[PDB]
There are 2 protein chains.
Amino acid sequence: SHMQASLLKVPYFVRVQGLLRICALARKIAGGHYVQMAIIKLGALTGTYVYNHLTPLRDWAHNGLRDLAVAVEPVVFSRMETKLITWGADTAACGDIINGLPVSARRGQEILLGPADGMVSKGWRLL
Amino acid sequence: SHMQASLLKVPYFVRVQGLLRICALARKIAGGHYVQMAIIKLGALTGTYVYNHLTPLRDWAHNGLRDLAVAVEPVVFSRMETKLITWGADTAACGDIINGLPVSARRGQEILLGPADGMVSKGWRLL
Ligand SMILES: CCCCCCCCO[C@@H]1O[C@H](CO)[C@@H](O)[C@H](O)[C@H]1O
Ligand SMILES: CCCCCCCCO[C@@H]1O[C@H](CO)[C@@H](O)[C@H](O)[C@H]1O
Ligand SMILES: CCCCCCCCO[C@@H]1O[C@H](CO)[C@@H](O)[C@H](O)[C@H]1O
Ligand SMILES: CCCCCCCCO[C@@H]1O[C@H](CO)[C@@H](O)[C@H](O)[C@H]1O
């Protein structure tokens, strides 16, 4: 799904499993909390976030990890802004760009990202 | 604003007008189609795309611009993959990352991006 922005063509659920399995290894070592933070941040780069209500830190986290985190929904180690959006097939418009692609047309509750050229003849309407 | 992914805090319609004002300067000069393509590509990396149906090429484009374009809805000069999406408040889920921020919660028709910590208190629900 284009809405997940993952560098890896792998299901989100499975990506979190793999990431936490690497973390589990450091759960009991000395600077283990530092290690996990590193791996979690590396996961973020790949476009994979972990949430406490889905994969409780209590089941894999080193005791010091939670102190390094400034948030666990999802787990992040530096300030990250919080925004509100209402975007939907009903409000989408030209000018909008989603994960790198420009909004170009609509057809029902579907929105076309990228070039729309030659799509009008098929029921798509330009936004 | 977040759904427009523009490096400039300027209305979308104003950004395009500024871009096409520069393009017009080259509408009639020799090799102007090349100059306009550079300008339009600069707009792209800045977050602004132009569409033929919003601002027709016949009003500002140099005669050779169309030939260089691979599409005009919006104007691009190389392959751009076209995607079809179905997404909204009713479908948003964790694992989703929108223009850099992770989906974390839902309240009504609004969706929360970024940390949700402490929001469950305000009537928001983790996804
Ligand atoms: C950070 C990106 C990692 C990408 C590789 C993910 C590999 C996920 O591997 C997963 O491991 C689980 C057990 O840990 C198994 O139960 C799953 O079946 C398996 O697919
Ligand atoms: C790629 C980004 C370009 C930014 C330059 C924007 C220049 C604004 O352009 C001007 O804006 C005014 C109102 O805002 C209009 O009334 C003018 O007609 C228009 O030319
Ligand atoms: C950085 C990319 C710029 C691309 C635009 C190139 C425009 C070439 O501009 C050239 O200027 C010459 C005057 O010296 C004219 O004689 C040529 O006919 C004209 O094509
Ligand atoms: C001042 C001279 C400016 C030349 C304009 C260069 C615009 C670069 O346009 C290119 O567009 C591609 C997608 O279309 C991107 O993937 C490249 O990273 C980007 O460099």
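By Swiss-Prot numbering, chain B shows 900-1026, in order.
Header entry for method reads X-ray crystallography, 2.3 Å.
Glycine is no exception: its Cβ is also placed from the backbone N, Cα and C atoms.
While the structure shown retains the original residue, Swiss-Prot records the mutagenesis experiment B:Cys922 to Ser with this note: Complete loss of palmitoylation of NS2. What Swiss-Prot records for B:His952, B:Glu972, B:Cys993 is active site, for protease NS2 activity. For the natural variant B:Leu1026 to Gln, the note given by Swiss-Prot reads: In strain: Isolate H77.
Proximity to chain A, defined as a C-beta distance under 8 Å, is registered for the following recorded positions out of B:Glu972, B:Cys993, B:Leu1026: B:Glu972, B:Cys993. Secondary structure from DSSP puts B:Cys922 (mutagenesis position) in a helix.
Among the recorded positions B:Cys922, B:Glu972, B:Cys993, the ones whose Cα sits within 10 Å of the Cα of B:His952 (active site, for protease NS2 activity) are B:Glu972. Annotated pair B:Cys993 (active site, for protease NS2 activity) and B:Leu1026 (variant position), C-alpha to C-alpha distance, rounded: 6 Å.
Of all the Cβ atoms in the protein chains shown, 20 others lie within 10 Å of the Cβ of B:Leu1026 (variant position). Each residue contributes its Cα atom, and for B:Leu1026 (variant position) and B:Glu972 (active site, for protease NS2 activity) those atoms are 35 Å apart. Around B:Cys922 (mutagenesis position), the C-beta neighbours below 8 angstroms that are at least 6 residues distant in the chain are B:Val934, B:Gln935, B:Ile938, B:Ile939, B:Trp959, B:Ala960. Once Cβ contacts within 10 Å are tallied over all protein chains shown, the active-site residues B:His952, B:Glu972 are led by B:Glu972.
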